[PDB]
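Quick notes on the structure that follows.
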Amino acid sequence: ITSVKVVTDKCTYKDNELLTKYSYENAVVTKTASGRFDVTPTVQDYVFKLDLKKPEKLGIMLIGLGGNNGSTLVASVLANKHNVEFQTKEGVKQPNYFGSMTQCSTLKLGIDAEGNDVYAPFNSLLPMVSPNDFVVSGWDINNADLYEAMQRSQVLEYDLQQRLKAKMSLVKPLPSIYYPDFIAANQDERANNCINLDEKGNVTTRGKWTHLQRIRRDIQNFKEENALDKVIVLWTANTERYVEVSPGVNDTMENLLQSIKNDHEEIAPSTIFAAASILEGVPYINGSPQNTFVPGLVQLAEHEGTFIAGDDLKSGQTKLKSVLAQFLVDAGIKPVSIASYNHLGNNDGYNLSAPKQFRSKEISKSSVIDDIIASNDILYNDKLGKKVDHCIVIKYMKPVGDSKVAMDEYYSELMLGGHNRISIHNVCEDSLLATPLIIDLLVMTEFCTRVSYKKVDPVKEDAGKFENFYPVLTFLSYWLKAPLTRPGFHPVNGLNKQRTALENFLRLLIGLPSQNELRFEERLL
Amino acid sequence: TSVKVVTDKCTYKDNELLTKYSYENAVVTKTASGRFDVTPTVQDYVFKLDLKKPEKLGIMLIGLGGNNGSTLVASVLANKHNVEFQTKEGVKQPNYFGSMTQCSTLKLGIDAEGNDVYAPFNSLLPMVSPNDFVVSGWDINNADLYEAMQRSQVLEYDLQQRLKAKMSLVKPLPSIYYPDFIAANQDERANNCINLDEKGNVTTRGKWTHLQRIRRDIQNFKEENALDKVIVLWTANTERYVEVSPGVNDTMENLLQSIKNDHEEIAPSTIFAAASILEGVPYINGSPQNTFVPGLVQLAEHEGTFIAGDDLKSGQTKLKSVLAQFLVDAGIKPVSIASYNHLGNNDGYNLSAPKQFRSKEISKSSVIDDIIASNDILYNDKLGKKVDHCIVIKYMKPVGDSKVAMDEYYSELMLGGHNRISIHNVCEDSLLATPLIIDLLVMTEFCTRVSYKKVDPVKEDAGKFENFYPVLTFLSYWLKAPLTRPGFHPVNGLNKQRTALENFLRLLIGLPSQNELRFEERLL
Amino acid sequence: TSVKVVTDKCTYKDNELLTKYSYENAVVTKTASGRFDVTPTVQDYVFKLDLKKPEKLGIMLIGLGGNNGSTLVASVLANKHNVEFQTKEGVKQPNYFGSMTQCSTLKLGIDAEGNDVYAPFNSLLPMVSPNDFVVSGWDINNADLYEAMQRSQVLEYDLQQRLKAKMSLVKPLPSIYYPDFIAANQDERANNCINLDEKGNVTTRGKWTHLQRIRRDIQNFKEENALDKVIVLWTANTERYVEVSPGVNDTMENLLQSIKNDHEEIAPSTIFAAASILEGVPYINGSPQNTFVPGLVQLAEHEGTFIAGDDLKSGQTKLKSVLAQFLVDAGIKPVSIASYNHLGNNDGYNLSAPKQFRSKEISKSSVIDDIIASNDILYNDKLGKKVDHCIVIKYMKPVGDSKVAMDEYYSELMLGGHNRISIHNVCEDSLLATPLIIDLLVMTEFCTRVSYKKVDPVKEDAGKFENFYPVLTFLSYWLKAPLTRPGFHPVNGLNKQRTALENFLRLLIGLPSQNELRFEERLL
Ligand SMILES: NC(=O)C1=CN([C@@H]2O[C@H](COP(=O)(O)OP(=O)(O)OC[C@H]3O[C@@H](n4cnc5c(N)ncnc54)[C@H](O)[C@@H]3O)[C@@H](O)[C@H]2O)C=CC1
Ligand SMILES: NC(=O)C1=CN([C@@H]2O[C@H](COP(=O)(O)OP(=O)(O)OC[C@H]3O[C@@H](n4cnc5c(N)ncnc54)[C@H](O)[C@@H]3O)[C@@H](O)[C@H]2O)C=CC1
Ligand SMILES: NC(=O)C1=CN([C@@H]2O[C@H](COP(=O)(O)OP(=O)(O)OC[C@H]3O[C@@H](n4cnc5c(N)ncnc54)[C@H](O)[C@@H]3O)[C@@H](O)[C@H]2O)C=CC1
Ligand SMILES: O=P(O)(O)OC[C@@H](O)[C@@H](O)[C@H](O)CCO
Ligand SMILES: O=P(O)(O)OC[C@@H](O)[C@@H](O)[C@H](O)CCO
Ligand SMILES: O=P(O)(O)OC[C@@H](O)[C@@H](O)[C@H](O)CCO
Ligand SMILES: [N+]
Ligand SMILES: [N+]
Ligand SMILES: [N+]
């Protein structure tokens, strides 16, 4: 067990609650016609409260429990909790959570006697729930048990599957909501575990309110069966087709809840799962690209006061594309073309192989290149032109199974007519990056649920009343391709900037300032 | 474009900016029971930034005649004289693409909707434009720069023609050639040497007179062009390391005497560095060799003059450290990273000799180990703490100034998985190196107008500002083997190297470091 | 599956096939006025093919314990015993994928619509199945083959388990270890040597007794398993070249005496070759070193025994020569071709020492120059006749038996254009090398049952068939440095190397070479 103790007066302990003062420094800007920027610093003090008692067991309910991520998720928790070593060509391997930023990355705390950086585990600063403590269940329009699911996914080593077989065969996904109209036509016949069944013949979109009612009880049953207090619900089922946002159906909390009761065609399964977890106060994370969080549902989350998040699981390929485009744009290099090509052979790509679920994926990237462009008008402006041509191609190639082969090509302008051509080729089992991502998301959103804050007025020595995070956790933007936002802010996609934001946050909770990297004890004396 | 920040941390005196800044950091100890005790620390400073910038800045290049030297002078001239040019794709306007100082922006804060507001990196505190450089320099080869652009085949043909009248007037001054310090094959290119023995032959006797002829070239260049601010920058071929020894180059006095005694361990590099210092002219070592022996680091101190260096951040190497860091930060464990490449220039040709190649070798490394070092969750004695890696560069003349760079990363993923990522990179690398060279002269100059004082919280004064430590570590973003100060670790991590500059520029104008929390949005 | 061709060129005698064949070719002279005078030539032959094939064939591997050796025995056993196996993807049935002899087809002609009719390559004249090999061999390391599959990490885990009972019974016999012939680092692996000095230590004294203990191992293996046909094949680590010198290894008699005199130029390789010959057992040199010094080529002749070799056609190298040839045939001029690679096996580890690496070096080459050679429209003194090329292989242990191979071609196109083509190749190369090894033993055996006579058109007889020249050049499709006969050029050109076999098989059954005109379709 690793831990950190920061000697500071900004932090006080009380009844297993960390109380921490922090002064938030920003700056507002107006730019003068002559091109003069007027900058005025700003400052807001805050008091932050971290409930330190983390739940001993955290409940996790996956919509798509039966898929590759779903199954590989349960497999990794089981394998790591019970130390199930497994055979491989390269030998006997110990289980681990590689690819997880919360379990496996470190953070610089400061320096040592000799100006030498000292790092600590990201999860050793403040108390976090361990994925070995998840208790997982979930839903799936398909009745396969999780052993059958590991089999079918073909993600993990055959020996591992064989050692997990006795426990996974016992996990059975709960029946789900299957509305045909919302996913690729080829998912029909997998759908053999629905609760939305009529008098006999079955599947029907009639009864959406009772469906909502059914998902809420599933959550309450799951909680008591496991004697658990906290649960997070996470969508990792097949990408749905975006719904049309219209004035009177799902524009407002009142409209939504009724269109549901009315069985409006614009109420999708994810719509129901979302409203059912909000209505129970359990945080809902949207891991797919469809737009489940329509304004009417964002409102009900604000009204119930419950954590929501997502819009697509942020790759490892798409991540890297940003790290890469930003590096190029901060070095004053101009990407004029970024071609993104992709193939994988899982259900995931079988479902994306329809243009209506592929549009959702395509629309998720439809903002990134637009954000790196905006930040540099010396490079992109009306004179030198301000487009970066781009394309996304996702083809279904069955023989490569869960492997995703990803290729992106960057053609950029250099000074005096030169160009630079960079190409990144990436191959890996997709689920094996998606799963540790999923785990970081749960683990973070649970950490956030225990954090509250209060505005503090310097002249009125003590004001405010502790409140919770704005419902929309943009803190998790780091792991989601299309970060959802509050109705005034543009999305921020800069990978390295999203992580910095998390570490500065953890840092501030234990009384340390933003990392500045200036190293004046080396650079001066 | 300019920037004005309301803060009381900044006062504009004569034509001086006085800025107060509070430096927070922390010291950590580890128990051996797994606890990290963290003690924050503070140090208050005052920074004085002379705001009067030379309106003309002199740049003197060792290796003025090459691919980097030539294309440097071509881009100053083309941009300065707005020389548009013809290509397959239409008329093109010149620019400084690739330069962090001229072409990247910085976040200053947010406007009134909560959106990010960026500004030119160079619009926060005045900096010299490369349009005002005035360039001269030396080269063991006398070709003129028109001929040097021809021979380098880096630039478009029609732009070489549009600059021909001006580039043909520039000639490299003669230089110091100690054949046994470079690749034997650079022999016959050497037709412009000052070190000639009373016969006519290049000698190695007379190292002090060569040191004096170089100070004379720097005075004369300053006189003939009426400039007080000059910067020297080595962009010549990689020498081979000299051996650091007691009583020859360990101290200012040994080194001086050594040069006087014609000692085998004094390299052309060495002479130019020393001549620059003696003249108070900042010296930037753009190549891998160990020019800054200790003995030379003293002299710089003593004279109060800058020095910065060891190898221009080959930017293939940039993209590499970044990639790597992204993987280590995401909880991914690289276990091998193979780096390969080829290029067909003199650059590749002079490296083809192993001894010069050995300099690129270790100027590099010390990045893999720093990334390994920072994450013992991944790298330890139980899961193994190594990352196999190799560096291979071969001379393939047909490709020219083109560099084909290939890097393959094989990493462990969770539960037996693996990830194979490969980066293929094609560009003329002179077109990356030139803007780097600009970025650096533009930053070496700025630093030169900045001084500081360590203050106190109830007992300060006696006054007296001091100059940056000689070693300009703020220029590590651009060099591959970041010179340092003893026992201190050479951390690379391009991104972080860039946060440093940015945050420094920011502080000078009383703006705290960026933090990315976006509370006006995250907090209700 | 079988093939029956109606021709009068073929008569089936005892259990012998007598085939008549007419060999057309041409001799050319060039004027120096630019005219090529072409004289066709003909030579008639009779080929006798003993159709009785050993029902069991013995294979003895030097290096039985490695990646190639181990996985060879595993695929004979798995295919022979139909051992299906478990994987992420489901149960898999074993096969010999990658073997030209077991898994490629040949065009025999057309059916009655004009469409091509193909047949198994091995269904035209009987050949031995690798399912009937019986394998033994030697290895400086005593591990058993179950342990050798473990340590090689080439095969699936569950198939290693299903073969465990059988592979653990196989043990490599001890071998000859002259430490100074391999990479110093292969020292400690050496725990199974016959060359021990009356103390216990590996010696280099007694080279004739080691030569005799190897003939004894081959007799005993033949006796204990009741087989008359055995083939030996070197798949051990690359030795370093020995120097060919007058009066030591230039002739059969010097070489024999040299071995007796314990001469430094006799390598383990050498001893095994010679022991094989002395036993009439064909010997295949699957590595780069120069085992077949002249002196040894004589002995093979004299005894009427095969020899074939120099380096297993690394098949990355295959894909290369092919690519290259396609470009030269399309009127495209490669001007540079960079070849890079890494792998993490003992193979890569033993090459890591430069001297063993120097053997892969020149076993290669002689392909670029043959392609250059054939097209002086492209390569001449006026447009330049060279193609810059390099070969780099580094040991990256983390990748295992995986070989990552990268090749980049930069070529001149018309009117200033260029083309940059790059081939990235990832596979465990043992899984390519093993089928190659099979293909070759299966073809060395076939050749062994084939004899020929040069006939005449009005004066033939006196009779007497003769054996193939010792050097089996028909096996160049699979080796990188195709041994030859003096002054004759080592032409590679995989495709053409394959046309040769195919056309030979074809002729033996009285089928003319393929021509691809498809007159029944092209002509009315
Ligand atoms: N598979 C992977 O490796 C990665 C997937 N992701 C994402 O996560 C989502 C699914 O990923 P996979 O696990 O790969 O796909 P999958 O298709 O393997 O698994 C989805 C599961 O969802 C179930 N499902 C679909 N409609 C449902 C409903 N109404 N209720 C309950 N279950 C339903 C299906 O039956 C299936 O078992 C995708 O939409 C994508 O955003 C992103 C990166 C990697
Ligand atoms: N060429 C490029 O595009 C890049 C250059 N760099 C680096 O910068 C260095 C310079 O490279 P390039 O411009 O490419 O090489 P080059 O070989 O094109 O230029 C070197 C100039 O140095 C001159 N030279 C060498 N010895 C000299 C001495 N004693 N005095 C005076 N001049 C002398 C040579 O004559 C030559 O003209 C390399 O060593 C390497 O550090 C690294 C990345 C890209
Ligand atoms: N490993 C592969 O998958 C491929 C192999 N090849 C070639 O075939 C050769 C064999 O390679 P691998 O099976 O891979 O290597 P390995 O290093 O896996 O096998 C070599 C076997 O030779 C044994 N050995 C070496 N000196 C010996 C001697 N004097 N007597 C007896 N056995 C001795 C070693 O102990 C070892 O067990 C290489 O040298 C190279 O020519 C080339 C392409 C692919
Ligand atoms: O089809 P799935 O399982 O939903 O995963 C989709 C992908 O192709 C993934 O790489 C990414 O989210 C899309 C862009 O590469
Ligand atoms: O050819 P030059 O001018 O000597 O530049 C050398 C390089 O290509 C540089 O990348 C170094 O040799 C390798 C580190 O990336
Ligand atoms: O590693 P081994 O078994 O010694 O095989 C060597 C090779 O990878 C082979 O490709 C050779 O070294 C290069 C020619 O392509
Ligand atoms: N996927
Ligand atoms: N270069
Ligand atoms: N190999």
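Note that chain A carries Swiss-Prot numbering, so the residues on display, from first to last, are 9-533.
Recorded method for this deposit: X-ray crystallography, 2.2 Å.
Any Cβ shown, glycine's included, is placed from N, Cα and C.
Annotation source Swiss-Prot lists NAD(+) binding site at A:74-77, A:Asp148, A:184-185, A:195-196, A:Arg198, A:244-247, A:295-296, A:320-321, A:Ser323, A:354-356, A:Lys369, A:409-410, A:438-439, citing experimental evidence. In the three-state DSSP scheme, A:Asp196 (NAD(+) binding site) falls into the coil class.
Sequence-distant neighbours of A:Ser184 (mutagenesis position) (same chain, six or more apart, CB under 8 Å from its CB) are A:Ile71, A:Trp147, A:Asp148, A:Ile149, A:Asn201, A:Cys202, A:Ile203, A:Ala245, A:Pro277, listed in sequence order. Swiss-Prot documents A:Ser184 to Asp as a published mutagenesis change and attaches the note Decreases activity. Inositol auxotrophy.
DSSP gives A:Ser296 (mutagenesis position) a coil state; it is part of no helix or strand. Cβ environment of A:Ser296 (mutagenesis position): A:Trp243, A:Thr244, A:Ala245, A:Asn246, A:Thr247, A:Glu248, A:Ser278, A:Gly318, A:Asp320, A:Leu321, A:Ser368 lie under 8 Å away, each six or more residues apart in the same chain. According to Swiss-Prot, the mutagenesis experiment A:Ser296 to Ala or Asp carries the annotation: Decreases activity. Inositol auxotrophy.
The mutagenesis experiment A:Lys369 to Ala is recorded by Swiss-Prot, whose note states: Loss of activity. Non-local contacts of A:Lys369 (mutagenesis position) by the CB criterion (under 8 A, 6+ apart in sequence, same chain) comprise A:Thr247, A:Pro297, A:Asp320, A:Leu360, A:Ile400, A:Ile402.
If you take the C-beta of A:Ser374 (mutagenesis position) and look for same-chain residues 6 or more apart in sequence within under 8 angstroms, you find none. Record note (Swiss-Prot) on the mutagenesis of A:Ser374 to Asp: Decreases activity. Inositol auxotrophy.
Over all protein chains present, the Cβ of A:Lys412 (mutagenesis position) has 26 other Cβ atoms lying within 10 Å. Annotation of the mutagenesis experiment A:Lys412 to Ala in Swiss-Prot: Loss of activity.
Packing around A:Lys489 (mutagenesis position) is summarised by its Cβ count: 23 other Cβ atoms lie within 10 angstroms of its Cβ, all protein chains included. The secondary structure of A:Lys489 (mutagenesis position), as reduced to three states from DSSP, is coil rather than helix or strand. Record note (Swiss-Prot), mutagenesis A:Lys489 to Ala: Loss of activity. The unchanged residue is displayed.
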Spatially closest candidate among A:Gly74, A:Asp196, A:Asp410, the listed binding-site residues, to A:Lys489 (mutagenesis position) (Cα to Cα): A:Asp410
Cα distance (Å, whole number) from A:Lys412 (mutagenesis position) to A:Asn355 (NAD(+) binding site): 12
Inside 10 Å of the Cβ of A:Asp148 (NAD(+) binding site), count up the other Cβ atoms and send me the figure. 27
Between A:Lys412 (mutagenesis position) and A:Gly74 (NAD(+) binding site), what is the CA-CA distance rounded to a whole number of Å? 20
When the Cβ positions of the recorded positions A:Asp196, A:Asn355, A:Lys369, A:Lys489 are compared with the atoms of ligand 1, which fall under 6 Å? A:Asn355
Do you know which of the recorded positions A:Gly74, A:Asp148, A:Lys369, A:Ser374, A:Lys412 end up with C-beta under 6 Å from ligand 4? A:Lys369, A:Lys412
Students should find that the Cβ of A:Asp196 (NAD(+) binding site) has, within 10 Å, a number of other Cβ atoms equal to 12
Residues with Cβ closer than 8 Å to the Cβ of A:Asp410 (NAD(+) binding site), same chain and 6+ apart in sequence? A:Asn76, A:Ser161, A:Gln162, A:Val163, A:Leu352, A:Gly353, A:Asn354, A:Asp356, A:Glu437, A:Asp438, A:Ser439, A:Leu440
Counting every protein chain shown, other Cβ atoms within 10 Å of the Cβ of A:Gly74 (NAD(+) binding site) number 28
For A:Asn246 (NAD(+) binding site), what is the tally of other C-beta atoms lying within 10 angstroms of its C-beta? 23
